[PDB]
Amino acid sequence: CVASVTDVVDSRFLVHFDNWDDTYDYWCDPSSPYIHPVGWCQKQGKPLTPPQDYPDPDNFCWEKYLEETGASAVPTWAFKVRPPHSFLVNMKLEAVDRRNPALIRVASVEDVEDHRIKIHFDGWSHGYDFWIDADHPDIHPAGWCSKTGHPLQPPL
Amino acid sequence: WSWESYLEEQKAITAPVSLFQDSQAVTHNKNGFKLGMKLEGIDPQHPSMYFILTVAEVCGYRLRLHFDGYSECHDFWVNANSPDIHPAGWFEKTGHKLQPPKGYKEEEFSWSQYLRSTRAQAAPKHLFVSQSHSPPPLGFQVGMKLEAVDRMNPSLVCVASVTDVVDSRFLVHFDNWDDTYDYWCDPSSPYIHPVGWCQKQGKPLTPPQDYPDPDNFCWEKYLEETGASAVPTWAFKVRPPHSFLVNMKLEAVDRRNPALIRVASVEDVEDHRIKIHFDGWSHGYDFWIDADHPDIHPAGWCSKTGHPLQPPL
Amino acid sequence: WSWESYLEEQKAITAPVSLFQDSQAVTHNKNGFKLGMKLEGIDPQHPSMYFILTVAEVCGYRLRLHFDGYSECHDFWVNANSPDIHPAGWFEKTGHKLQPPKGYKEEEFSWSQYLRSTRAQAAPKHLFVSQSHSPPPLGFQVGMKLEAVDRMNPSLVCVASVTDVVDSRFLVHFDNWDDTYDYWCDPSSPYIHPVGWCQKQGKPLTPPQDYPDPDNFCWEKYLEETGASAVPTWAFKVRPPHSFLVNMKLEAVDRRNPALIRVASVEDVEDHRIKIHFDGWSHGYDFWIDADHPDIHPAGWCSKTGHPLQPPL
Amino acid sequence: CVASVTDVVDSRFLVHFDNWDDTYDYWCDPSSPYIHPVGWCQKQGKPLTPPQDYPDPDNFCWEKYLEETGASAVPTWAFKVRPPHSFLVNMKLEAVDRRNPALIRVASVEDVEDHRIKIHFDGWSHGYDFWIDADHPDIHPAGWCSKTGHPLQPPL
Amino acid sequence: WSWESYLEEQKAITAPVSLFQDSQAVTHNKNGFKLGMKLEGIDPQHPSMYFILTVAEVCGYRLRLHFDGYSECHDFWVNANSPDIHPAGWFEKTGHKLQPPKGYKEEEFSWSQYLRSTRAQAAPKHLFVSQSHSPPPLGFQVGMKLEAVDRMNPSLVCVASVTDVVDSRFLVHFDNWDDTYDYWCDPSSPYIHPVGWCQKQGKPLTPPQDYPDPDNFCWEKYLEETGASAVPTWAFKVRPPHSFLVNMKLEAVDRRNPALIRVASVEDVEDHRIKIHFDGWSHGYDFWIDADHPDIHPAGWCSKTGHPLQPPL
C-alpha cells in the first residue's frame, strides 16, 4: 500500500498508511523487509492499493500523487537489505506467552520463513503455535530469564 | 557536563542574561511545533520570498523546516520564536507572495485543498510570534528609501529601499539588485542610515546597479523620479553598543552543522558584533556574529529548553 | 472572541447576510493585492481626480493605499473589491485625467518608464472589479443634468451634472462648485432626482454658485443654454428602504482609526441610513451611515477574510 | 444532497432526493452540472445533506448507506463535463413568459453564469428578470416565433 | 575534490588534529626511505619475529616493504615513523632473532656479505624512530607475567608474558600459544592487567595452552614453577578514553587494499576504539580500530605528506 513516514525517533520511523487510521501503522528501521521504494509494485508486478477514499483508485499515479501532496519518495538507496534470519527448525529458545504476557516459556522453532519464525511452546498443544518476526522484542536466547531474574515457565 | 564546574576550573564567567535580547534568552516558552505540521516562511537564502514549509524535526526550542516539494538538502533550523515563519493563510491576509510547492503554480495553490490532499495539520496560529497583528515599526513604510551597508561587502554603503514590513521589522532591499543581498532589520539596526548620511559623513554612496551616470547620483531627484519618499531621520533609532566582554562564555549554534549548539567564548568585540570561539576547538573556526543574532544564547539555554549542549573538546 | 457566545449572553441577533449588498458581504474572494504593487485610483477627498497609488499594507480583504510622491499622512484604506481603483493604464484607455506623482507633469508621465525606473510591478488587471469593460448605467450619460442632495448639507437640493461614468456608477457634480462636494452613485441612489423634482414636490432648488439672477432660475433655459439634456425620468430607479432593525449586530470600520473593524450594533434607522454603535463604547461615537456603505459588513466577515475583529469593550 | 436515479427514459434519467418530496426531482443527462459522484462533497470539503428523516443524521456514511440500501453508486466515469454555454450579455432572443406561459416575449441576456443565463424582458421591469438553464426548452433564437407561427410579444 | 567543499556539502566536521597522537598527525617530517634500501623489521602477522626487508615502494610518508627471498604477496605497508622497523645491525646488538632470507640459515647470514652480494644499500640509521636506545617501559621486564586480553578472541583474558622490550614498548605473548596472538603495547594499554585481576573481577582466566592440569591452574604455583615474577601492579597505568565522536571525519588506510587511504567517518565509539566507515561504501566494510592505531590520520594528512586520497563512493 501507499504509505508515508509520519514519525522519526532515533534509528526508527513510523510507517503510516495514507487516508487510514493509525491502527495499522507500525514502527520499523531501514532494513525492514516490509517496506519498499516508490515504484516497487509496478516493477515487481503486484498491484498497489491506493489510499482509502482516493479519487479514481485504479487510476493511481505515484509521481502525480507526490507532486500533489508536496512530498518526495524515500530514495531507493535508503532501503537496506536485511538478510534472512538463520533460525532452524527444532532450535529451542525463550518466548513471551501471548495469552498472558507476564509469562515467558520454553519454546521451540516449529517452522521458518525468510524473516519470521513459528513458535511452539514445549509441552503444550500446537494450537498455540504462532508466527513472529525474528527481530521481535519478546523472543530471547535460552538463559535470558535466569540471567535477568525473570521466572521461566518449564515445559508441560 | 556542568557549567558550574567548568567556570570554576577555567576561572571564568558566563555572559550574563541581561546582555542578551529577551528573545535570545527566553527558556520558559513551550515548543508547540510538532512533526508534520505545515506553515509558511521565508527562504533564508532569498529573504524576500515565502514558501510552504513542513516541520521535519524538533529539538528543544528549535525546529528544522523542510521546503514542501523540494529537496531535503535545503532544510534549515530556526528557533520556535522565529519571526520569519507564519501561520497558514498569512501570505494572503498580509499582501505577500507565496512560492508554492514544487510543480504548483502561484494561483493554483489553495491551503484548504492542500490540507485535504495531504491530510496534514497546519501549525496553529497561537504558536507564532509574528502574524502581522502588531502595528509596524515607526516611520518605515514600504517604498521608502534609505542608505544601507551591504553586509556581504561592508565597505559599501548603498541606495536601498524598504520592500517588506512585518510587525516590528522590515526588509532592506538594494535597488536594481537581486534579493540575495537583502536583509531583515528593525529601526535600531546599526547598518541603516537616512538619506543624505553618506554626503554628510564623507564616504561615497554606491548607486543602483546599471544606473545612468553613476558618479552623478542625486538623491532628491532619484526620489522624485521613483515617486518615493526618504525614510524620515527621526525614524532611525540609536541602538547602543552591546556590553559583551572578551572571555565571557555563552552557547552558540555551530555554523558547520546547525543541528548542534556548543560551549563558546567571546574572543573579540566590536560595537555591534562579537567574535565567537568554540571552546576546545581551533581558532580557525572562530566567526564574527551580530550581537542580536538569534543563534547565540546565555549559558543554561540548552539545558532549560531541552536541547543537547556539546561540551568543549 | 466568538460571535456565537456573544449573541447568547446579549440575547441578540446579527444582521442577516441577506440584508447587505453582495459586495459588503462577500468573503470568498482572495485578496490578490501585494505590497509595492502600483495602480490608479480616486482621491477620496477629491472624488473627481485620479492618482498613481501604491499598495502600502494589506489586511485581510482590505488594503491601504499610498499616493506616490506625496506624504504618507494621506494614505487610506479600501476593500479589495473597491470600484474606485483601477489598473495601470486605465486613465488613458477611458478618458480620465491622471494627476501624476509629486513633481511630475500630466504629460511627462509614462507608465512604461515609471515602472522601469521604480522596478515596480503594476497590480494585474484581473484584480479589479472596475475597469470600464462593462456597459454603463442606464440613461446616465456625461453632461446630463439632474437634482441632487448635498450630502454635506442635506437641507439642500441642487442643480447637478453627471461628469464621470465608470461601469455601473457615475459621478454627481454640483454646478459651479468644487469637486469637494461631489459623490459617486448608481441609478438607484435615493439622493438623486430628475429635473423638475423640486418644483413638483414643493422644496426650493439651489441654483449654481454665482449664477445670474439666482431666485429666477429656469431649468429648461439652463439646459438649452448649456447645450445639455436632463437625465430622463425613466433612468431613476427605486431603491427600497433597507430592512435593518434596531439592535441587530454587525461589523463596522472604526472611523476614528480605519485600520480597525469593530463589533457594532444598529442603534437607529432611517429609510436609507443606519446609525452605528460600537458595542462597549460610549454612544458619543455613534455615527450615521448609508446602508450600502462599503465599510459595514455582516458578522463573520472579519474571521472569513482574515482581518482582526476588535471585540467589544 | 444524497440522491438516486429513479427513472430512465431514452437518453435521460431522473434524479430523486432520498426520502424527500418528489417535487424536488429533476430530469438530466450525464453531462448535467448539477450532479456528482458519491464522495464529491467529501473531496471538495462541502457539507453533504443526508436523506430526510435519516435515522442517525449526525453520522451519515455513504458506504454504510449503500450497503444498507442494497444500492450501488453511479460510477465516476459516467459523469461528463458539459462545456459552458457561449451566450453573452445583451444578446437578444425570444423567451416564454414564466408568469403567462401562453406568451413569448422579446428578451435579452441580462447576465451570464457558466450553464445559466439571466433573462430580461425588453421594456419590462428588471424585477421580472429570471435565471434559466441554457438548455431550457423555453428559450429560442430570434425568428423562432415567426417561423413556427407563434405570436411574438414586442417589448414594453 | 576537496575536504572543505565536501564538509560544507555534508554539514560535517573533521576530527581535530588534537584528538590524534602526534605520530598519527605529523606531516612535516620527510620520508628519507628510498627504493631498494634494506632494513630489518617485524612481520605484522608474527610480531615477535624479525626479517630482512627491502623498500619496494614509497608513497608520501608511507612505504611498502618486501620480505627478501619470499613472495611479493606478503608485502606490507608502514609509515616512515614506524617503530616496527629497525636499521641493519639492530637484531644482533639487541638480542633479537633474525629469520633470514629464504634459503639462508640464521648463522649463515651476515649483513656485510649480504650487502655485497646484493650490491644494495642499508637504510641509514637516522631514519629510524626505534633503535632500542630510549628508556624502557617502567616495571615491565622480559620474563615477567601478566593477564592479557586475547585481541583475536576478546571475550578471553589469559595467562601471558612479556617476551620482548623495545624502546618504550613491550611484547605480550600468550604462554604456549602461537606467536600470531602476540601484540606490542605500553604500560597504559587497556588490554593488560596484573596477575590476579581476573580473580578480583570474578572473570574466568584462560591458562596456558596444553597446561598439564588445566582444571586447577594456580598463579602462585605457576610463577614458582616457571621461575618467573609478576609485573608489579604499580607499572600498570590508566589510559584515558579517546575523545573522538560519532560522525567526525578523518582519513584511514583501507584494510583490504592497504596501498589506499580513504575518506572516512567515525561510525561508532568505545572507550579506546573507534568504528571506521568509508564514506560512500557499504557499511559491511566498517571495522573497529584502536584509537592509537598508526593507520588513522586527520583530514589533510594525505595532501600534506603527498599521498593520494581516495574520495568517497
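The numbering of chain C matches Swiss-Prot: 274-586, in order.
The header says X-ray crystallography, 1.9 Å.
Cβ atoms here come from the backbone N, Cα and C positions, even for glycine.
According to its DSSP assignment, C:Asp316 (mutagenesis position) is in a strand. The note that Swiss-Prot attaches to the published mutagenesis C:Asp316 to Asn is: Does not affect binding to monomethylated and dimethylated peptides.
A C-beta separation below 8 Å, combined with a sequence spacing of at least six in one chain, links C:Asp423 (mutagenesis position) to C:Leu429, C:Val430, C:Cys431, C:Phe447, C:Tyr454, C:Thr479. While the structure shown retains the original residue, Swiss-Prot records the mutagenesis experiment C:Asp423 to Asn with this note: Strongly impairs binding to monomethylated and dimethylated peptides. Abolishes binding to p53/TP53 monomethylated at 'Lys-382'.
Using a 10 Å radius centred on the Cβ of C:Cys431 (mutagenesis position) and all shown protein chains, the other Cβ atoms total 21. What Swiss-Prot notes for the published mutagenesis of C:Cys431 to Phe or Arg is this: Strongly impairs binding to monomethylated and dimethylated peptides.
Experimental mutagenesis at this site is recorded by Swiss-Prot as C:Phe447 to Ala, annotated: Abolishes binding to monomethylated and dimethylated peptides. Abolishes binding to p53/TP53 monomethylated at 'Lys-382'. Other C-beta atoms found within 10 angstroms of the C-beta of C:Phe447 (mutagenesis position) number 22, with every protein chain shown included.
Annotation of the published mutagenesis C:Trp450 to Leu in Swiss-Prot: Abolishes binding to p53/TP53 monomethylated at 'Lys-382'; the original residue is retained in the structure shown. In sequence order, C:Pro481, C:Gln482 make up the list of same-chain residues 6 or more apart from C:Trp450 (mutagenesis position) whose Cβ falls under 8 Å from its Cβ.
A mutagenesis experiment is reported in Swiss-Prot for this position, C:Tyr454 to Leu, and the note states: Abolishes binding to p53/TP53 monomethylated at 'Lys-382'. When secondary structure is read from DSSP and collapsed to three states, C:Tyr454 (mutagenesis position) falls in the helix class.
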**OP:** Look up C:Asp423 (mutagenesis position) in the DSSP assignment and reduce it to helix, strand or coil.
**Re:** coil
**OP:** Let me know how many other Cβ atoms fall within 10 Å of the Cβ of C:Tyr454 (mutagenesis position).
**Re:** 18
